[PDB]
Number of protein chains: 4
Amino acid sequence: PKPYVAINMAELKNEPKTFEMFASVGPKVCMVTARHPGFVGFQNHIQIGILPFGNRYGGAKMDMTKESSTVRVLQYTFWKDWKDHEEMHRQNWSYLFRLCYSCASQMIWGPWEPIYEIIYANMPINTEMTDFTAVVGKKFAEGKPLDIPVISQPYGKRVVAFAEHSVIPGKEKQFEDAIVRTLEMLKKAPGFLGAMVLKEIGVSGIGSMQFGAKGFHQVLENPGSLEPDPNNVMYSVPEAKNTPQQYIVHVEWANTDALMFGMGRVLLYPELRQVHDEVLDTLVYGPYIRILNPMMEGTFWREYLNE
Amino acid sequence: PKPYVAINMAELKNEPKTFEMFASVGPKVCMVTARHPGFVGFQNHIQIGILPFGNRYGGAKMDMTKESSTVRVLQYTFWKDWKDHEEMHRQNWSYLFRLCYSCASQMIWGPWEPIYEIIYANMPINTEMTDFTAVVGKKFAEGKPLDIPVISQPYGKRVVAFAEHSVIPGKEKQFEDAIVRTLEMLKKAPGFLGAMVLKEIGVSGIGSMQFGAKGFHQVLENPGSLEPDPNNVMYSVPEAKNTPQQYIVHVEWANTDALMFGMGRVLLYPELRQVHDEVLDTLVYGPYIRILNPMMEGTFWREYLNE
Amino acid sequence: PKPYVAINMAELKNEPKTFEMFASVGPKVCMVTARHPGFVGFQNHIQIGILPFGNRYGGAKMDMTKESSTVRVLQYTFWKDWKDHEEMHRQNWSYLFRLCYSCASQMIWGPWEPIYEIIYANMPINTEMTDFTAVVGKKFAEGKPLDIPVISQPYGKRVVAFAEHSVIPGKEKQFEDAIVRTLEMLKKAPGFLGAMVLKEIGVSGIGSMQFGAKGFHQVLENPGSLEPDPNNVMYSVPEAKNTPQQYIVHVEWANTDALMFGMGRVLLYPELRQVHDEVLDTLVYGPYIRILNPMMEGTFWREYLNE
Amino acid sequence: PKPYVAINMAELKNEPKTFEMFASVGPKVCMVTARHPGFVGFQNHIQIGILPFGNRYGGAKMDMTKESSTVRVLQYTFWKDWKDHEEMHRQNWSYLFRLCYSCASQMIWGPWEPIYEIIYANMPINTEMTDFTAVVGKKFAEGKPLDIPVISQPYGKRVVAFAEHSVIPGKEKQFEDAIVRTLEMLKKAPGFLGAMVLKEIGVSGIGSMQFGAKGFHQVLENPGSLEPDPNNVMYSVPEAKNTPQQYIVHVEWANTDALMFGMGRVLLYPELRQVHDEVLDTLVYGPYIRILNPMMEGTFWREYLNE
Ligand SMILES: [Fe+3]
Ligand SMILES: [Fe+3]
Ligand SMILES: [Fe+3]
Ligand SMILES: [Fe+3]
Ligand SMILES: [Hg+2]
Ligand SMILES: [Hg+2]
Ligand SMILES: [Hg+2]
Ligand SMILES: [Hg+2]
Ligand SMILES: [Hg+2]
Ligand SMILES: [Hg+2]
Ligand SMILES: [Hg+2]
Ligand SMILES: [Hg+2]
């Protein structure tokens, strides 16, 4: 079934010390997260660049890693029920907070952790180039050759287009119908590895280190080994849901060229352009498209998805 | 069905500033072109070199990019009807002309834009290496394994042999029959990714910036933001059709070695050599073979082709 | 009388080895050509640049020799009858072919050798600065001071504007009348050293190394000392004549500034601009203007011209 | 059917000038060779190294290209009948000799051109990685999945083990039976791309530049453009056949590691070792194994083979 998605967003210094701390702390955070039976996996992204749309963002490019002074991370964790995410944080607060605190010296912005429901998903399981033979064999054996997926390689060997949209209040349904039609047509593009639409349902105060006065002081005054009061979060997930409604259109591609011209199909192919125009008419903001590298992931979330 | 092909040809300075302007302007031109419902896609080529034919052109080689002071571009746009191309230019003149003008500082020759009908096509859809599993699965599911194409990777991950021919008046049919037989046999060569024969039907004056006196002065005197009178083109497409008849034999290959020895098959394999000799007997000019890299493309033109 | 003109065109690597082979082979080719009594001289050009027309060809300039990776040559040979050119090639094939073959290692494109009739000529004999005193003295002695020509120095000490035009079918007469009027007025410009209009009547297959299948294989397989069958040319000169009709407007100037502003007179002097506009209205292609340096020449062709 | 094989062997200076002359002359020679209807293709090899057999040849290694002062070439040409090879040389002597003469400045040893019959062949057609999808599709379509070959990439993208053997007179049959059994078992090794056994039937004097006194003087005294008397070869092909009998065991592999451990299977796998021991017992000389790179080839010889 469709899991809920929590996305922890942050901006840190782009220097080796930052990536060294990803390697030490990241695995720990994920392992603590896996303590909860509602946890169904994760997909961690590093932003490598921005889609320039010609020169609409002429100062940007798809790979800005060599020039950029900061690095932005977007950590997806997948949950049977979004409430599981909230429960996980509170049950494992002592570990989580102290782990995330060691990121402090590198933090510029964040963490900010919106929660999303998936209202549309066309996402295959990941496979390495070594696996396709067995996958093909098995699917033919069981008479389901139509279930043979594209090869979507895990661990930094494909790229993601992360497309931000905010929609005019009252136009949500028009956006949702048009985006689904758009993605259903978009899957014909070469190198297309899947897509899903995320609809924000709220924000996790605890995951965003957003407490009341008490917790705020505890955060600011912390030596690193004392938890803020996890009950000092002053709002529930839904209370923080944004209006205008926010969506993420998440599309995966074989490489940055397939991404560039693939996403471009909604602009270059007249038939698809007409359909995608219905999406554009509903927007307050966007589309703004970040290029992401899914470096670290628990691929089994797609197994939960496709069962 | 078979679309018509417009090929915008130009020669520019081989320097970074030239490629920077491709990235800013190219996408825009393509997007304006897609405004017309007759537009069915594009395939943009950079010439990387010339086929030396041993040492017949001993100063040349397949990859001359590192030494060359100029770059030649050949932009294919595909059209349901060639008249659509002409209509598109005129309907969107304000945008098109001002966009193509920003190429000015880099121009050495061109633009020159002949129009072609396709009289023969054996061209598959493009696919990335990640797609073949799903393509195989789908074709077997629908009982059409014979429709499984070779893997013809988009976005600069294959090469094109662009073979110029002009034919002795009265020998057109002999050329056309012999070239089709040749290409039907040539498809056995390893790394063969498809072929098509383009027959020139005329030239687009408006696409070639070839106006009467009035438009010419407007072009030369332009600050960049004023259009020449698009009605000052003094000839129709067919009026500019060349005699001797011109053809392009367009053949795609996995790599430059497969191209070199593949094209060479018409010279090295006695059986095919005899057939290809019938082509040679009809020529006023050629064969002259440019090596092209199809870097930017709207792959969906092949979908229109193969329906 | 007016001779016919054969122009051998080729593009070679711009490196010392190329010019070294000009000095060894060129003289030989010219000496073999002089075996035929119909040969009345030659004028060999190196292209040094392209007229930018402001920034219409902004990447170009009049002298591109220092930056260019290639060099283009245009070798005019002059003939009492164009048939003499064809006869010369065949009578001296063994020498000619083997000589032109040694250019192989430097060839990028060509050779291509169109033939032209001169439909208008205002071209003086060449003289060195040392000669004018005797020329003046002689002309006054014989009572013909009006026959004292401008000083048109031979051997790379002046420059040529080589203006390509292709004309809309049915507009040839309008072009020819308007171009003659244009050149008759243009001769008032400072530094004007003469002009002529060349009208293509066909192409020499043998001079262009364009044979049937048999000759083509012989060319490609040649060790350098075996002639292709000179009777394997499959078309006559006129059979290759182009439609749209092609013309060369050949204008000579004291220097590149006199050329730039001189040619510019058809754009800058209202009276002449009106007349030249009639030329512009007839064009399919052009004007495209190459800057040439006439380095090596047999000046006596002008003696034949002006008798 | 099984073609006959001529192998032109030579040793030249390992310097750029040598490879430059391969690119100019090689294509010509192969094109002249293709004049004969008995010509069914070629496979040209550069020796990159020697199989060291542990340290039996401790001074050698599989890739010696960076250190070696010479380069050895082995050019296979394939023929319907070995007599076709002899006829081809004589019919095209003037071209062939003059072409092969330009190699002179680089020659250290050779040319030497033994002729061979194929007494065993397990060799697939070549295919590029882009082709396998269509090959798979076609073979399943025609109900022959057993005829789907390994992917044996052409043009320098695989390697060859060239194993020299000479056999004790009277032991030929034992050698032939044991080598076939060996190769039938060897095909199980990973990366195995095919094998064949060549049995020498003679030597081509004309291909080896081995004439009588008259031809020898003509060779030594040649300016480069005069043929030795091709009728001055003093022996027929079979008259030069060697005793002890010579064989080449030609095995192709995905890469040098697969080659090393693959060939090693006859030494490391007890079962296969016992069988291969029967080969060893028959030998006067060998096995001596050269590592070859098949850079230039006419892949269609395998099409003739497998029909
Ligand atoms: Fe969280
Ligand atoms: Fe156009
Ligand atoms: Fe000539
Ligand atoms: Fe031979
Ligand atoms: Hg993690
Ligand atoms: Hg943090
Ligand atoms: Hg484009
Ligand atoms: Hg332009
Ligand atoms: Hg000369
Ligand atoms: Hg030449
Ligand atoms: Hg060859
Ligand atoms: Hg030789």
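We're sticking with Swiss-Prot numbering for chain A, so the shown stretch reads 2-308, in order.
From the backbone N, Cα and C atoms, a Cβ is placed for every residue, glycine too.
In Swiss-Prot this protein carries:
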type	residues	note
BINDING	A:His86, A:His90, A:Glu114	Fe cation binding site
MUTAGEN	A:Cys31 to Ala or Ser	No enzyme activity. Still binds iron
MUTAGEN	A:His86 to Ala	No enzyme activity and no iron bound
MUTAGEN	A:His90 to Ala	No enzyme activity and no iron bound
MUTAGEN	A:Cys101 to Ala	10% residual activity
MUTAGEN	A:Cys101 to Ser	1% residual enzyme activity, and no iron bound
MUTAGEN	A:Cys104 to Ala or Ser	10% residual activity
MUTAGEN	A:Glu114 to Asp	1% residual enzyme activity and 4% of wild-type levels of iron bound
MUTAGEN	A:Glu114 to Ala	No enzyme activity and no iron bound
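Shown on the structure are the features that Swiss-Prot records.
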| residue | record | Cβ within 10 Å |
| --- | --- | --- |
| A:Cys31 | mutagenesis position | 18 |
| A:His86 | mutagenesis position | 26 |
| A:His90 | mutagenesis position | 22 |
| A:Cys101 | mutagenesis position | 18 |
| A:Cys104 | mutagenesis position | 19 |
| A:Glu114 | mutagenesis position | 24 |
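For the pair A:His86 (mutagenesis position) and A:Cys31 (mutagenesis position), the C-alpha distance works out to 12 angstrom. Put simply, A:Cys101 (mutagenesis position) is 11 Å from A:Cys31 (mutagenesis position) when counted between their Cα atoms.
Under DSSP, A:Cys31 (mutagenesis position) is assigned to a helix (H, G or I) in the three-state scheme. The residues near the Fe cation site, meaning same-chain residues not in A:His86, A:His90, A:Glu114 whose C-beta sits within 8 angstroms of the mean position of the site's C-beta atoms, are A:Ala7, A:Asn9, A:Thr78, A:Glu87, A:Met89, A:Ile116, A:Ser205, A:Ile207, A:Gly208, in sequence order. The two recorded residues, A:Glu114 (mutagenesis position) and A:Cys104 (mutagenesis position), show a Cα separation of 16 Å.
Separation of the C-alpha atoms of A:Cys104 (mutagenesis position) and A:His90 (mutagenesis position): 17 Å, rounded to the nearest whole number. Between the CA atoms of A:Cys101 (mutagenesis position) and A:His90 (mutagenesis position) there is a gap of 12 Å.
With a threshold of 8 Å between Cβ atoms, none of the mutagenesis positions A:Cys31, A:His86, A:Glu114 neighbour chain C. Classification of A:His86 (mutagenesis position) by DSSP places it within a helix. Secondary structure at A:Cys104 (mutagenesis position), taken from DSSP and collapsed to helix, strand or coil, is coil.
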